[PDB]
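K.L.:
Quick one: the structure is below, and I'll ask about it shortly.
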Amino acid sequence: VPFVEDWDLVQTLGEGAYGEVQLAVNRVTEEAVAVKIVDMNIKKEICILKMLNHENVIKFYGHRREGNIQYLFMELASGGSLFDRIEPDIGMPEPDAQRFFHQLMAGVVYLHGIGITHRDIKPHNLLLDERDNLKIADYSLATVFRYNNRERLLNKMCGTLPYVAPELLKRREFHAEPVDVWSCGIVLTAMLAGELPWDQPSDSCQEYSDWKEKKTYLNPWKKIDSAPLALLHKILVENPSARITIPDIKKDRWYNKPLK
Ligand SMILES: Nc1ncnc2n[nH]cc12
Ligand SMILES: [Cl-]
C-alpha cells in the first residue's frame, strides 16, 4: 500500500483527468484526510486553496512535492457527493434541497467575497461531511475575478456544458459572478427534478428554447412546486445583467420558506 511521510493512502475517492484523490490516514494519530495526487498552472490552484477558510468550502491543510508528484492535503468529506443523494427522475425532498441550496449559497458568497470564482459548480463538486454539510470542492478551474477591489472580466470558456451560462457560449468577455449563480440554478433543478433541463443553453437546443418560451408544463419544470420554480425563473435568465444576484436570492419567497 502506498504512503506519504506519516500517511497511508488507503482507498480511492476520485480518479479523473487531474490525478487521483485518496483517503489518507495518519499511521500514529488515526486522523483521516483526502489527498490529491497530481503527476506533474497548479501553482495557481495551491495559491487559491491557501486562501480558503469557510465551513462550506473544502479546507487546504498543505502540500508536498516528491519528484514529479505533488500531494494536496485537504479536509475529508466522508458523506460522498450531492450527486449520490439525487434520485434520477425524482430529485430529493424539497426541505433537503432547500438546506443544501442555503449551504451552497453560503459557500459561493464566501468565494465571491474573496474575489474567487469556482467556474464548475455541479453535484459531483459538492461533497458532504459526516453530518451532511455541503462543501464546495475541486479548485482546478477556479480563478481570481477581483483583485485590489478591481473586477476583471473572464474570457476562457470552461465548466460543464449542461451547467454553463449562455453568455459563456455567446460573449467574448463576461462577468464571473452571474456564471456561478446560473450553475447553482441548474443544481437546484437537478435536486428538485432528478433531471437536467438541457444539454446546453444555446438557441440550437430545443429544451432551452422551450424554457425561454416558458413551457413549464413540460419536464423537468412540471415536477417543481410553484415557489422554487419562481426562483428558477429569476436565476435561469439569459441576460446576465438582468439575472438575480445572490443578495436578491436571499430575499426570495421559497429561499425563506420554512420546510419539514
Ligand atoms: N473527492 C473527495 N472526497 C472526499 N473528500 C474530499 N476532499 N477533497 C476532495 C475530496
Ligand atoms: Cl441529475
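We're sticking with Swiss-Prot numbering for chain A, so the shown stretch reads 3-42, 51-270, in order.
Determined by X-ray crystallography, 1.8 Å, according to the entry header.
Cβ coordinates are placed from backbone N, Cα and C, and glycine is handled just like the others.
What Swiss-Prot lists as ATP binding site is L15, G16, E17, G18, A19, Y20, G21, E22, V23, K38. According to Swiss-Prot, the mutagenesis experiment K38 to R carries the following note: Abolishes kinase activity. Quoted from Swiss-Prot for the published mutagenesis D130 to A: Abolishes kinase activity. For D130, the entry in Swiss-Prot reads active site, proton acceptor. A mutagenesis experiment is reported in Swiss-Prot for this position, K132 to R, and the note states: Strong reduction of chromatin-associated CHK1 ubiquitination.
Set these features in their place in the structure for me.
P.N.:
There are 20 other CB atoms within 10 A of the CB of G21 (ATP binding site), with all protein chains counted.
In the three-state DSSP scheme, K38 (mutagenesis position) is classed as strand. Take the CB of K38 (mutagenesis position) and look out to 10 A: across all protein chains shown you find 25 other CB atoms.
The Cβ of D130 (mutagenesis position) lies under 8 Å from the Cβ of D148, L151, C168, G169, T170, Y173, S193, each of which sits 6+ residues away along the same chain.
The DSSP secondary structure for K132 (mutagenesis position) is coil. Cβ neighbours within 10 Å of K132 (mutagenesis position), excluding its own Cβ and spanning all shown chains: 22.
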K.L.:
Can you list, in sequence order, the residues of the same chain other than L15, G16, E17, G18, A19, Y20, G21, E22, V23, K38 whose CB lies within 8 Å of the CB centroid of the ATP site?
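P.N.:
Not counting the recorded site residues, we get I39.
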K.L.:
In the structure shown, with every protein chain counted, which of the binding-site residues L15, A19 has the densest set of Cβ atoms within 10 angstroms of its Cβ?
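P.N.:
Highest number of other Cβ atoms within 10 Å: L15.
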K.L.:
Fewest neighbouring Cβ atoms within 10 Å: which of the binding-site residues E17, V23?
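P.N.:
Comparing Cβ neighbours within 10 Å for the binding-site residues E17, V23, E17 has the fewest.
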K.L.:
Round to the nearest Å and give the CA-to-CA distance linking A19 (ATP binding site) with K132 (mutagenesis position).
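P.N.:
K132 (mutagenesis position) has its Cα 17 Å from the Cα of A19 (ATP binding site).
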K.L.:
Could you give the Cα distance in Å between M42 and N51, the residues bounding a stretch of 8 unmodelled residues?
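P.N.:
The gap of 8 missing residues is bridged by a Cα-Cα distance of 10 Å.
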